[PDB]
Amino acid sequence: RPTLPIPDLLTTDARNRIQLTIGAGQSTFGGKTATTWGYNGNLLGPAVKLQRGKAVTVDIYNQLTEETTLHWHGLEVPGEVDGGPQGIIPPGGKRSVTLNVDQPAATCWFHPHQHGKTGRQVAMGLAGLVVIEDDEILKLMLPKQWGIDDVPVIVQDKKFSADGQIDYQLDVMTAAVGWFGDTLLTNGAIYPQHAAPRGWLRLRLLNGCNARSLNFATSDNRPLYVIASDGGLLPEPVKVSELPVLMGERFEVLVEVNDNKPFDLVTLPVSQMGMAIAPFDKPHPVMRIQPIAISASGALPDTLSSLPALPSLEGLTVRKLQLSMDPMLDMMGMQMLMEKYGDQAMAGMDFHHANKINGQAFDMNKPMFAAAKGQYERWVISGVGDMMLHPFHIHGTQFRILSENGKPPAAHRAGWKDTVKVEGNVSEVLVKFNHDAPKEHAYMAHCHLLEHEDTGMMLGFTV
Ligand SMILES: [Cu+2]
Ligand SMILES: [Cu+2]
Ligand code: NA
């Protein structure tokens, strides 16, 4: 098996700057070369390392021949640097943003947010990681040797043409159910192996799929110890046998490497339209882990962090966000799926503006509302009226989930989150915005099934 590629850990220079170049190159997948896009490379991108309380300047060079934007998913930053659809970087052009990092240690990420083209641009290869550290997490003595016992694991599906090229389309089927493929990549590689020291192994898991939800486990059912969600450390580890992960979510887990036997990280079949088609109808390997006897000192602590209590609900502003899809899209989309795959498509169970929030397809010129600054609000996000999956992402914030799709959040989902599950039911988040966003550089809130977002399931808001 190819060894697991490790994104380079990219830190500030002597002048407190970092450079990111967005460009096209070539990658090879199962023998065939394909045109791919990457940050500082051909595919995917580096892990940008930031420290809480320290400002960095990022110089972004768009070396594509089309426009793009750069969104820091999970970062509590002003709208001006948030890199939503209004953050255009012209082809051949350079844009610089200042990130004044002020949030707990977390694994966040970054990716394009081009208006109507976000799905395509991510599918082409654009994504990178953000490793935020603070004064608290380094006290914990977690595994910390980057690319040895502290390893990013970015999992993504793709579909390829006969000629080997990435086979991406925004059409009626994908507008409805998403873009998904038959080939699983792990940091850009197909079924790689990673050499992990005996002791504790830390995985920073990112579901970087456009539309595919995942569910991590191990081939021999050894447990995962969840230590962190989107926006950082949980209060204490949560021990699980499997870990569902929605599109754009991150969890950090420890896994015990307590003998010499190789095992796989795997993903288990999910109940989502289109996602349990072969070979995802069965547990699917993600990467092979090969235990090795080299130095490690990482441990699993009893106690990780202390988070604030949930705010009192009395007197909070309530915002209702109703998600919907044009009936025609739903049936048309389903028709194409059934035509393409047949009964397998339901196993485990103008379209360009057919996806909506509060009866409106995204209008870039009209923020739906102004949210309060520095005050908790309760946002109620409903998917009642359809049975599609919607990982709902709110920019500019790490929030607390009050209810997820009908129930209190699972323990490992009760900490800091930038995404909440909405699937035929209603969710509630308690959300606070510590930074401003004007109408000209508004925050986005949207489904992170990218083809839904691209076809209207998004709103802008100011702070
Ligand atoms: Cu985001
Ligand atoms: Cu959606
Ligand atoms: Na504990």
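Residue numbering for chain A follows Swiss-Prot; the residues present correspond to positions 31-379, 403-516, in that order.
Just so you know, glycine gets a Cβ as well, placed from its N, Cα and C.
Listed in sequence order, the residues of the same chain lying 6 or more apart from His446 (Cu cation 1 binding site) and placing their CB within less than 8 Å of its CB are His103, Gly278, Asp471, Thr472, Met497, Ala498, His499, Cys500, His501. What Swiss-Prot records for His101, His446 is Cu cation 1 binding site, and it gives experimental evidence as the kind of evidence.
DSSP assigns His501 (Cu cation 2 binding site) to coil in the three-state reduction, outside any helix or strand. Here the Cβ of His501 (Cu cation 2 binding site) has 24 other Cβ atoms within 10 Å, regardless of which shown protein chain they belong to. What Swiss-Prot lists as Cu cation 2 binding site is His103, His141, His501, and the listing cites experimental evidence.
Sequence-distant neighbours of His448 (Cu cation 3 binding site) (same chain, 6+ apart, CB under 8 A from its CB) are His101, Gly109, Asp112, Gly114, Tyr496, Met497, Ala498. In this structure, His448 (Cu cation 3 binding site) belongs to neither helix nor strand by DSSP; it is coil. Positions annotated as Cu cation 3 binding site by Swiss-Prot: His143, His448, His499.
The Cβ neighbour count for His505 (Cu cation 4 binding site), using a 10 Å radius and every protein chain shown, is 30. Annotation comment: Swiss-Prot describes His443, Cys500, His505 as Cu cation 4 binding site.
For the mutagenesis result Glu106 to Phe, the note given in Swiss-Prot is Increases oxidase activity with ABTS as substrate. Non-local neighbourhood of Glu106 (mutagenesis position): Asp132, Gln133, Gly449, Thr450, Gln451, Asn487, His488, each in the same chain, at least six residues away, with C-beta under 8 Å from its C-beta.
The mutagenesis experiment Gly304 to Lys is recorded by Swiss-Prot, whose note states: Retains 20% of cuprous oxidase activity. Increases oxidase activity with ABTS as substrate. Shows dramatic conformational changes in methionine-rich helix and the relative regulatory loop. In the three-state DSSP scheme, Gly304 (mutagenesis position) is classed as coil. Taking the Cβ of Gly304 (mutagenesis position) as centre and 10 Å as the limit, one finds 26 other Cβ atoms among all the protein chains shown.
With a cut-off of 8 Å between CB atoms and residues at least 6 apart in sequence, the same chain places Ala206, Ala407, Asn408, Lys409, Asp439, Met441, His505, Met510 near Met355 (mutagenesis position), listed in sequence order. One mutagenesis experiment named in Swiss-Prot is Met355 to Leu, and its note says Almost loss of oxidase activity with 2,6-DMP as substrate. Loss of the copper tolerance phenotype.
The DSSP secondary structure for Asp360 (mutagenesis position) is helix. Cβ neighbour count for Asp360 (mutagenesis position) (all protein chains, 10 Å cutoff from its Cβ): 18. Here the residue is the original one, but Swiss-Prot notes a mutagenesis experiment at this spot, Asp360 to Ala: Strong decrease in oxidase activity with 2,6-DMP as substrate. Loss of the copper tolerance phenotype.
Under the three-state DSSP scheme, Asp439 (mutagenesis position) falls in the coil class. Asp439 (mutagenesis position) counts 18 other C-beta atoms within 10 Å of its own C-beta, drawing on all protein chains shown. Annotation of the mutagenesis experiment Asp439 to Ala in Swiss-Prot: Decrease in oxidase activity with 2,6-DMP as substrate.
Experimental mutagenesis is annotated in Swiss-Prot for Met441 to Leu, with the remark: Strong decrease in oxidase activity with 2,6-DMP as substrate. Affects copper incorporation into the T1 copper site.
One mutagenesis experiment named in Swiss-Prot is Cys500 to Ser, and its note says Loss of cuprous oxidase activity.
In sequence order, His101, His103, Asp112, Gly114, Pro115, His446, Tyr496, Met497, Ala498, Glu506, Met511 are the residues of the same chain, not among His143, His448, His499, whose CB sits within 8 A of the CB centroid for the Cu cation 3 site. Same-chain neighbours of the Cu cation 4 site beyond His443, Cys500, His505, judged by a C-beta within 8 angstroms of the site's C-beta center, are, in sequence order, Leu353, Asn408, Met441, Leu442, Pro444, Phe445, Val475, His499, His501, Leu502, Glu506, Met510.
If you draw a 10 Å sphere around the CB of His499 (Cu cation 3 binding site), it holds 28 other CB atoms from the protein chains shown. The model of this deposited entry stops at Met379 and resumes at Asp403, leaving 23 residues out; those two Cα positions are 27 Å apart. Within 10 Å of the C-beta atom of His143 (Cu cation 3 binding site) sit 27 other C-beta atoms, taking all shown protein chains into account. Within the set of recorded positions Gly304, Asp360, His443, the entry lying nearest in space to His143 (Cu cation 3 binding site) is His443 (CA atoms).
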